[PDB]
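Comments concern the structure below.
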Amino acid sequence: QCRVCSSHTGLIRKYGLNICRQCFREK
Amino acid sequence: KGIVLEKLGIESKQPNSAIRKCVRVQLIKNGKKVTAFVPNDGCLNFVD
Amino acid sequence: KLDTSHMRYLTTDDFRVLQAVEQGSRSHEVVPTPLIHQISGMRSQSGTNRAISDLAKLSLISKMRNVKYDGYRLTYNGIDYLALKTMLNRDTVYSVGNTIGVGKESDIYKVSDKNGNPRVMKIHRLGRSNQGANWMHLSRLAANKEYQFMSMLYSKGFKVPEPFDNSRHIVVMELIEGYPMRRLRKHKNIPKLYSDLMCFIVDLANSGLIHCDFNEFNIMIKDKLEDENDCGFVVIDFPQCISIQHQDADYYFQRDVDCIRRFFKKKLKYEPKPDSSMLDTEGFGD
RNA sequence: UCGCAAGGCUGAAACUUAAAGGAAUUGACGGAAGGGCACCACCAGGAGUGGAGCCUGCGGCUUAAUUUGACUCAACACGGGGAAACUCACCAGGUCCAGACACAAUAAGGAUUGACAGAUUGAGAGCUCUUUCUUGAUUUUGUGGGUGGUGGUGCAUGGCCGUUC
């Protein structure tokens, strides 16, 4: 995530960008 | 002033939602039976 | 998908309400706010919005806050939980669950009765669920219509299972420990039961409804008796039922002659013995 | 009272109510559908499921363990989780360790400290200092305000950009 949410589902450790699979169409 | 007949059976002409500790009374100047009421309600213990 | 675990938090506050509002949502679709008390004669503010906020999360009702035409609706559990509640009310279901079985608009839900012998709560939900203007109108009435069209040969001497209750989507079918024709391995009287497939549609033309739909899951050699194995027929062949007035019986009558010729020959390499029969007799001998 | 009649003329109370009534208006929902224009749909068929063995992924049995949930929000990603103990969110059994701040018992005859020698083991460890000796004033404990918010879930407040437009 980037600190403007409490994002707990679909979490990301990949590649340091912290943008979810559900956040390619949001973030 | 009049004697209390008895405890009262609630017949809904709305709304105060409990058995309202009310008193069936019948007077002594006339003897005509009226349902009555007490404020500061509760405390159903202290006269026959 | 499915939720089941949003029901057991209630009291009597919803039991007087339901079939008054179920016959009240039908008399008057989406119900506004101050009517749940007054369709059922429930009082105005003696445990009331406590009980409606109790009902609110449970998805059998929802707070549809529209503009002065509010909504209290008896989501999809307004049929589903409340027909479970209806079978608790119509004296058949006493708790929920020993249930295994999957369809689309017929789930087999294995239950035990008021008696103690088992039966099956089949549930109707088409479109999966898609429950809307006709989808609720179907599963209400296709639970009622197919409560009326599972006795068309039981009175007439032949084998159709019996329906019990039609609560809102639920159709209760004893329970049938079947053995379909893909599960079975061998048989003891083969050549009788091929010519009785010409002869079952002979029986179907007596009642005036010709049924066709025969795949490898159809004819259950069931368990009426467990020990001595007095089996029976469950014939899951129904929904290809056609009124014979329509102009498609040119290829329904010819199905009765030359279309069943594979299964007792191939499944049961053993080339068959018997004769057959047409349905030209059944045109007159109804 | 008037009439043969049906009725016509004159006309209440007991009780109950926070209303009954007049004209006037603004725009949700339609069980109104137009066109689009979309091949993530339809016709012509291709690939091919639909009958089965398994990687890959779950709802069900079984658990001390067979973990887990919402965003494009649901029938899906398994959350780079194909997997080795770690992964990996759980488990079968143990202890390194809690009293500071004040004063109160002993406080430097060992309170409690450590570069070490053993016993060390709980299911496999570092740790301890009763049995070399650094110790260095300092700190040991039955205690409570709570300084210790390395408990922040936060309540919004202040910009700032996922999100809603």
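Numbers in chain C track Swiss-Prot; the residues on display, in order, are 2-129, 145-302.
For this deposited structure, the header notes the method as electron microscopy, 3.8 Å.
Cβ coordinates come from backbone N, Cα and C, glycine included.
For the mutagenesis experiment C:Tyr73 to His, the note given by Swiss-Prot reads: In RIO2-1; nuclear export of ribosomal 40S subunits impaired; when associated with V-186, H-210, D-364, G-371 and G-417. C:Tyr73 (mutagenesis position) carries a strand DSSP state (E or B).
According to its DSSP assignment, C:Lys105 (mutagenesis position) is coil. The C-beta environment of C:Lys105 (mutagenesis position), restricted to residues of the same chain at least 6 apart in sequence and closer than 8 Å, consists of C:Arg126, C:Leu127, C:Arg129. Under its mutagenesis annotations, Swiss-Prot gives C:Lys105 to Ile the following note: No change in activity.
Taken from Swiss-Prot, the feature ATP binding site covers C:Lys123. The Cβ of C:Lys123 (ATP binding site) lies under 8 Å from the Cβ of C:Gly102, C:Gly104, C:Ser107, C:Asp108, C:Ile109, C:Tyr110, C:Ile186, C:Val187, C:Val188, C:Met189, each of these being in the same chain and 6 or more residues away along the sequence. DSSP gives C:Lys123 (ATP binding site) a strand state.
All chains included, 24 other C-beta atoms sit within 10 angstroms of the C-beta of C:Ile186 (mutagenesis position). When secondary structure is read from DSSP and collapsed to three states, C:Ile186 (mutagenesis position) falls in the strand class. Swiss-Prot gives this note for the published mutagenesis C:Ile186 to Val: In RIO2-1; nuclear export of ribosomal 40S subunits impaired; when associated with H-73, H-210, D-364, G-371 and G-417.
One mutagenesis experiment catalogued in Swiss-Prot, C:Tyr210 to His, is accompanied by this note: In RIO2-1; nuclear export of ribosomal 40S subunits impaired; when associated with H-73, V-186, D-364, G-371 and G-417. The local packing around C:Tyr210 (mutagenesis position), expressed as other Cβ atoms within 10 Å of its Cβ over all shown chains, amounts to 20.
In this view, C:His227 (mutagenesis position) is surrounded by 22 other Cβ atoms within 10 Å of its Cβ, with every protein chain counted. What Swiss-Prot notes for the published mutagenesis of C:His227 to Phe is this: No change in activity.
According to Swiss-Prot, the mutagenesis experiment C:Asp229 to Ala carries the following note: Decrease in activity. Sequence-distant neighbours of C:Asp229 (mutagenesis position): residues of the same chain at least 6 apart with a C-beta under 8 Å from its C-beta are C:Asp253, C:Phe254, C:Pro255, C:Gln256.
Marked as active site, proton acceptor by Swiss-Prot on the basis of similarity to another entry: C:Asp229.
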Residues that sit under 8 angstroms from C:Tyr73 (mutagenesis position) by C-beta distance, when 6+ apart in the chain: C:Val32, C:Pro33, C:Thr34, C:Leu36, C:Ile37, C:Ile53, C:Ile62, C:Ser63, C:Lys64, C:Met65
